[PDB]
Amino acid sequence: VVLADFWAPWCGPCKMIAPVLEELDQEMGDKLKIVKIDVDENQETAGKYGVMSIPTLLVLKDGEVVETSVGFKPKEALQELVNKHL
Amino acid sequence: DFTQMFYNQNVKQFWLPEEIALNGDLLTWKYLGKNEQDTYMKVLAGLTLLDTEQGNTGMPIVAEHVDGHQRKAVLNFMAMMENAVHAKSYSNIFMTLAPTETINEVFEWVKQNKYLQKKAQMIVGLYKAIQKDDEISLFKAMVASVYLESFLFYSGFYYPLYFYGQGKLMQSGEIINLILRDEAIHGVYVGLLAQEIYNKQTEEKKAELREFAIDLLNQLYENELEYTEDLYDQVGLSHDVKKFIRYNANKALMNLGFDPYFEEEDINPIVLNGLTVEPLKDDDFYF
Amino acid sequence: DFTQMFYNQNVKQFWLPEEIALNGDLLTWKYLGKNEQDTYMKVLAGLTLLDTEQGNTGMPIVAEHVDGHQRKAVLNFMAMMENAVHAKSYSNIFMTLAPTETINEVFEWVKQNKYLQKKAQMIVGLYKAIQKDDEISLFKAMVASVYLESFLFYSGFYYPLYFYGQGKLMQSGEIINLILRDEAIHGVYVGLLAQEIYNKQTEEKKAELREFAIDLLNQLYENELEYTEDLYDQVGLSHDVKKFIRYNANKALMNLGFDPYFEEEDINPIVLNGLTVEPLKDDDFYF
Amino acid sequence: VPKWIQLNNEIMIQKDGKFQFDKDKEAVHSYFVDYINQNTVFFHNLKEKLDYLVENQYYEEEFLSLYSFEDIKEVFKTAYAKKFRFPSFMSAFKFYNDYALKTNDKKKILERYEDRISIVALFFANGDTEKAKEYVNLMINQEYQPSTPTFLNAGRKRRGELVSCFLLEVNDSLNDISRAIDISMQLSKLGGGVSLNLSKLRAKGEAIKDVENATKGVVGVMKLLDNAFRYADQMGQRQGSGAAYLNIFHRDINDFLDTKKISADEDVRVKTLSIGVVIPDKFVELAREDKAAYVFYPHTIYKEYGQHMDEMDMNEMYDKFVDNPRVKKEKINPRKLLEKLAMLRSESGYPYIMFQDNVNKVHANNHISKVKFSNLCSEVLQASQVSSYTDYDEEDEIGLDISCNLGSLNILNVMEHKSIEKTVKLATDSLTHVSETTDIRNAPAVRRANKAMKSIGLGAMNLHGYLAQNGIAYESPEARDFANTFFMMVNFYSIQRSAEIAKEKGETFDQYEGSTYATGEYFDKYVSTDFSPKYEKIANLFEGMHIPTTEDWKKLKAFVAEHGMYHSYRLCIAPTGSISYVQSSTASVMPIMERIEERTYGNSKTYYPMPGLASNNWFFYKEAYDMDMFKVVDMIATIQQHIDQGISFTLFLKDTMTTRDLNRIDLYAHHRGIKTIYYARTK
Amino acid sequence: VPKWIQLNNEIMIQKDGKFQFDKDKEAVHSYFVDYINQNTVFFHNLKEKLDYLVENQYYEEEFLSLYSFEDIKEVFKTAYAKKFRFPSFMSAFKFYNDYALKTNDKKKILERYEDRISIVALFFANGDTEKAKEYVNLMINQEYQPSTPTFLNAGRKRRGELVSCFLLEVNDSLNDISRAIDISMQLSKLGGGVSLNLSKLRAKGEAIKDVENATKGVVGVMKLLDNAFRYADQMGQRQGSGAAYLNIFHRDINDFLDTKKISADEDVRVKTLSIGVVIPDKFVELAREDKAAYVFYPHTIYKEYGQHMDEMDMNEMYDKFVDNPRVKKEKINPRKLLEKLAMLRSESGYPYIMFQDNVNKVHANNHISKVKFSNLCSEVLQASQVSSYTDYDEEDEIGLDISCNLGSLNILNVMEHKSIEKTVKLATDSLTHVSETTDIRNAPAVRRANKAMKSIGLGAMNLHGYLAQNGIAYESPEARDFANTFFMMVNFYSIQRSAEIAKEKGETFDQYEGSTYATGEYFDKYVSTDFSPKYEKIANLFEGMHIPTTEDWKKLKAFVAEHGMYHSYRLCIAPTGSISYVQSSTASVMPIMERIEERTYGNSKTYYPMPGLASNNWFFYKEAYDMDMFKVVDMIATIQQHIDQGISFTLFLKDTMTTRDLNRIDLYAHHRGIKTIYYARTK
Ligand SMILES: [Mg+2]
Ligand SMILES: [Mg+2]
Ligand SMILES: [Mn+2]
Ligand SMILES: [Mn+2]
Ligand SMILES: [Mn+2]
Ligand SMILES: [Mn+2]
């Protein structure tokens, strides 16, 4: 189970989600991998996943996208989103 | 963001009835037909009766329930204009054009008139329904107030503006134009106070308030069409008056931050004729 | 027999603080001691509070309960003057003479000052106790209003008048004289309405109403003494101001149709020095 | 306060119930002694002064080179031999503040009155010593006053033009409109006011090359002209003043008038552009019968008939336009338009009203062109031909554009000296010299018409002053009789001098043979009616002067037929404004607005009683607003019948008189033969 | 709601979390089938259509007469042989609403896309059937897009001019100012945007012929030109857009900038005059060193040196001006002025920042004149000479006023066809034809410069669209490498075609021998530096195309030296904001503002997804506001080194960034060699 964060350095909401993902890694990092990808440097992956703003959070399970969340989310909402797929 | 600006615009528009001499209107009044004189009298009485409700209830009730010293002051100023300036101005126009007995009869007729009463009582009903510390009921009353200021008056204003645009009854037309200019700013101001309440609501509550506003507009509009035919068919103007009502309904909606309801139409041209610095700190010239 | 002449007098007295340029007081203000400036700011702040409540509450509520469109027009106009003109003028004075922090501090000071809160509590309480169709509750509020207009303002008015009379702060003083000129006619008018209600009563009821008026005056008076000492001891004028407020208490009683209550005293003479479109026809084309 | 100003303020300080009018002479004496004599540059001799003024680029050298220094010195001695003294402080103040030459730093004064007059006379004479002395006698006696441009700029290097007016015909093309803007600016930088005829411009909603509803009307051209005159503001010392004239049958007439409304928005309003309305007799007829009128689109008429709307007689072609389906128009109410004119004049004094048929009924040069528009002062009425300004590197068709060569007779000083003939002839010669020496290179039509028509304007002033100082009320029939006789004499001697100049030069004005002067139609009322005074009191005023008779007019008509006439136009009565103070005269032939003028200068309040005002003639100097406007119309029409051009006729209205009263005055002026109405001054 | 608009409204209705981009093809199909085919008038044969259009004043009969009817028929057939299908609804809507010929009542469609293209091709070829078919293939493949005036008005009778922009030099005189107003109105009547250089106009408070402090500065001229453009606003089809350019060292620079302030009063505020500021490197040097700078009075410099201030080198003459007591000047703070510029661009988008030394350091025609100002779109950087318009009847000294004939390459379509050389050469030939057939009789300097300079503008567009559709980020170094290579090839083939035209016609542009093309200085960086792609991904894009190497550039330099150059200027990248929709291309070389543009035409919103926008390339179509402006400056400077004229560089800023960020972007653009900056768009 992987939480992929599509972000950019200029994106205000993406700066707000960064500390939330660090807390989530401390609490769940034994069962959840967190991956960050910068869409300004990695346009091909952002295009492949048809991701249409930032932050976009993809929950992947064994390489397949099982859930998609757009915009800022608090920690508890990200935990609920990931715990469905653990 | 807006009350001090409206304060300024309101007080700089201050005027008094005595400033316009009315007697010279008798030189065009005498040349109108009976139907024209009848329609004018009835329209004038309609405006007078509605404006009295606004002076005695509409503005003072809103001033009472709105919080903020500066808003209460602006609202007080508007209430003053209704009672001290507008009401005296309408009376002056009447006393100039008709003898005492004719004035009393016209007011008796318009007081019993079904279409005038329907709209007058609908508006007054919403003012009477405001409850202390309930912003929803206040908003509904503000909508009613904006509809009166920016919409309901205009089936009436049409006729004086129509004459004014033709060079007839110029003194009373000048007075009406000053009154109308006050009601326009009153409508815009109360509209901003209503939007403030609207913007504090949830999305479901907003949709519900929009439905209220549109439903109310529809009821008033259908009665305006009947009111219009009742007064203006005898002088052949109803088609053009209806266009003017819809155009002003759209302005009232825009005052409440809502989209126009009616398609854009052209208006009678005679009535139209009547109407972050950040200083360069060096090291920015080097890259 | 009187409303029309009061209507005409009120509207002919209409003014705005912006008509008076205030930058001329800048130097005589700069030259006052810290004690004098403090008392002056606080005095005007106390006045601002009184006018805020007279405009927001007192005049509109009395207007609501008094019958007759012309009487209501006068009372509505007076209400507008209170909050749209008088209360605002004090801010014009403050914004000219004082830095923002001193302005912020004095408005915080009104909120926590016990005498100013007590007098507001008492006056506004009576306004809010008015019951529809109950003339006695209305009379009591009108007595309170006369006491505000003709008595309570005067502990405040003393100081601007005291300076005006010495040729100091004369632009601010001009504003204050205009405010005072308004309050004098407001106190007379409300006094006449109160007398109307009083004159309807039995002798027994009248005796009770006089008791109410005198008890209320004494209660307000005792509070005003403490307020006066609190403000004026630091400028050495408390005894002089006390004589002035007693003088004006008698004027308030007289406005209510009652005999003077305090004995006559010599007031500071400085303060006394501080006081057409005619259309063409067919016959104009032949000569 | 200064001593002279303080003494002037004692005029209104009343002692024994009478104004201290004698204090004014003390004011002149104090003003001179304390300010002028101290701050005038004095030279050891006239030679040093002339050398200083020419060398420092204050005077032109060409006009002084035509005289030996002995002749110039004799001329200056003749000017100073009179020992002219200003009789009112305001006269000297006006001259030494506006017209006296000052140093480049404005600290000192270089020219006295006798110096400016001498220089103007030397300019006028053009090498003739006797003629220069005659001009000096004419001006130092204050019999004749050259116009403000001519008096100010004659013989000075730092100047503009001596021409007061410029009347431009604007054709219906973008090239012609651009050239109109260019010429308007080039003539405003010269100082003279510019008036433009916009009746040829097609209305709003007309087609530009077969695409419909393309034009924005004459209002856009008025915007362009207004900003052009604002740009050419002559340093801002005198703001750029321009006029725009439109025929009342032009479609844009309502929008033309809408720009002078106070309620008009800034998107339509013009500020520096005065407006005038040309009213043919057809509009007055339509208003009289209360029948619906039509305003026509000029370009549709031009397409249908091949001629401009204002080149066709509307009294004849109005019906043809109305029953023409290819001519576009909209129904209007002529009486409503008249009421709109009256209320616009009440509110702002605009527009100038030009009765076209009144002008063209007695216009001598209708063969050249009918008078389609007037000047900025609404007193010049001359034939004009439009200029077809073509695209670049294409030859332009140059027409005729009118110019003011103005000069005023002081009726008081003219009749005191009993020299109507001599003054009129010398003034005509001076105006002829001004017209000849004018060469404006950036206005082709103006230059061509100045060379061809040779038109001059000889006005008169101090009519009310002369009448009141002779115990004659302005509205009295004796005043009208005097005006009739005086202006018939002026017309007689102006025609005589024009014919004499034509004989002496061997040339007339261009297209003279078609004028009524050549055919003798002009002299019909002069050889059929006797204009000698009908009052014994008035006849005594002309005693010692040969009043021309019917036989004298017949001899003059024969002389004109044999020898021709040099000037197409000779007489036009300008408003005669700030220069009327210097001459100690009432402005124009208008009645005086106020008996004592209250003027503000700096921090001082200055008072100017009208000349000759005293206790005996206090009620003869009746204020213009107190007069009956109908009798003033009668007076002007009596004067107008002897003036070939128009008269700057200002209406003086009380506050109580409505728009119907103003319309009655306008219609009585039209009925009495008044050509133009200048201003509606409401008190 | 129309069916096509409702289908286009389905783009943003996301199904499965994806945009329905396939609905746009359905939208265009519905648009055609239900509106265009129904409202297109059809003729039995092409002969009937051509006869009807020629006889009804829709087409010029002259340009169709050089071809036999079989040739025109075959040109149309090869236009329809492509069977061109619009890829988006907005393309067809924009074409059939703005450019497609409609009847006089604007009710039926007379021209298809393939008919507009055929007519424009027949106009371009001028009697050559094979060349006409080549142009048809060029435009129907959408490799080259003629400018909006050219595409809309080629072969039409109801046409203005084919020139998109005009640049006028205004001299310091009233004659020159009036003629500049006239020419501005004439060229706005023709439909083209007019840019005026006000740096030669003398400052406010200057002397007019010994009359000191009389000028109104350049701001009065701005008011005049603003009202001229309002008056000549193409009757309301599109408001008259004009441009005023002033040097930053002009004294009126603050007054010039204050015209765009919101707080500015209506007496100093212009509304239709776009303002541009010319910044020499000296101003940037003074601002960098924080020394107090001086803005100068141009007339004092003209009197002292005999040349206008903008005609001299500021970097060399600044110290001489400052040390000259006879040159009047006022002290300013260059850093405060830069901050004022930044705040003005933030609040209104004005002025157009032009770096004069960035233009003239690589300007090939500095011998003719330095580039003192740009056009209304800040992309036409050409040498111009001021015209000395003299008085009437006096011959004017006609100079050179820039006329720019624009044309755009669709980078996506040019690259997909592997036809850089043929497209560039055919576009150069078409622009040469447009320049030759264009004559303007009312602008002598524009006509003279069109005949002599023969300057054309060959722009480019769909840079960001091509990069995103190829998986290249606009800010990536690969994108800059592609821009470098593509525009080097474009410059190579434009120079080659210009030299071939000069050889075929035997004539070069006037004063070619003094240009860097003749001396070989232009080709130094091309014969020294190799501009082949440095990235294998970019080099694969140019597969099948011969990239000009160093040896090829040496051969081209020798060819130019031997035969000359027909065009003084060839490449200029215009914004092309209107024709971009029709060609399904991103506007100019600018990055896209929005991925899906929201447009309201009537009471219905019409969404326009970016050309080729999809799910796989969503993040490659990065919005310009989210991009680093330094990277965009780097891209434009990479492009600018291969463009002899300027590029319409628009700055896309966020509301979070301050005026210091705007100044930093401006200074980075100046440092990177950016010639002009068009707009500062804030989101
Ligand atoms: Mg033409
Ligand atoms: Mg010059
Ligand atoms: Mn009202
Ligand atoms: Mn109202
Ligand atoms: Mn008060
Ligand atoms: Mn009060």
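Sequence positions for chain D are given in Swiss-Prot numbering; the residues included correspond to 6-688, in order.
Per the header of the entry, the method used was electron microscopy, 4.3 Å.
Using N, Cα and C of the backbone, Cβ positions are placed for all residues, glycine too.
With a cut-off of 8 Å between CB atoms and residues at least 6 apart in sequence, the same chain places D:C170, D:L172, D:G198, D:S200, D:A248, D:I407, D:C409 near D:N380 (active site, proton acceptor), listed in sequence order. As annotated by Swiss-Prot, active site, proton acceptor applies to D:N380 (among others).
Annotated active site, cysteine radical intermediate per Swiss-Prot: D:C382, in sequence order. Taken residue by residue with DSSP, D:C382 (active site, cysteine radical intermediate) is part of neither helix nor strand, so it is coil. In sequence order, D:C170, D:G198, D:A579, D:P580, D:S653, D:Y683 make up the list of same-chain residues 6 or more apart from D:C382 (active site, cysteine radical intermediate) whose Cβ falls under 8 Å from its Cβ.
Residues or ranges marked as active site, proton acceptor by Swiss-Prot on the basis of similarity to another entry: D:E384 (among others). Long-range C-beta contacts of D:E384 (active site, proton acceptor), restricted to its own chain and to partners at least six residues apart, with a cutoff below 8 Å, comprise D:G462, D:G464, D:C577, D:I578, D:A579, D:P580, D:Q650, D:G651, D:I652, D:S653, D:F654, D:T681, D:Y683.
According to Swiss-Prot, the feature substrate binding site maps to D:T153, D:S169, D:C170, D:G198, D:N380, D:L381, D:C382, D:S383, D:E384, D:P580, D:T581, D:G582, D:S583, D:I584.
Among the mutagenesis experiments that Swiss-Prot reports, D:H255 to Y is described with the note: In ts-A 73; temperature-sensitive lethal mutation. Sequence-distant neighbours of D:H255 (mutagenesis position) (same chain, six or more apart, CB under 8 Å from its CB) are D:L203, D:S204, D:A208, D:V223, D:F261, D:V300, D:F301, D:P303, D:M314, listed in sequence order.
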What is the maximum Cα to Cα distance, in Å and rounded to a whole number, among the residues D:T153, D:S169, D:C170, D:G198, D:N380, D:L381, D:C382, D:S383, D:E384, D:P580, D:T581, D:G582, D:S583, D:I584 annotated as binding substrate? 19
Is D:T581 (substrate binding site) helix, strand or coil when read with DSSP? coil
Note down the number of other Cβ atoms within 10 Å of the Cβ of D:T153 (substrate binding site), including every protein chain shown. 23
By a three-class reduction of DSSP, D:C170 (substrate binding site) is assigned strand
Across all chains shown, how many C-beta atoms besides its own are within 10 angstroms of the C-beta of D:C170 (substrate binding site)? 28
Per 10 Å Cβ neighbour count, which of the binding-site residues D:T581, D:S583 ranks highest? D:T581
Translate the DSSP assignment of D:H255 (mutagenesis position) into the three-state scheme. strand
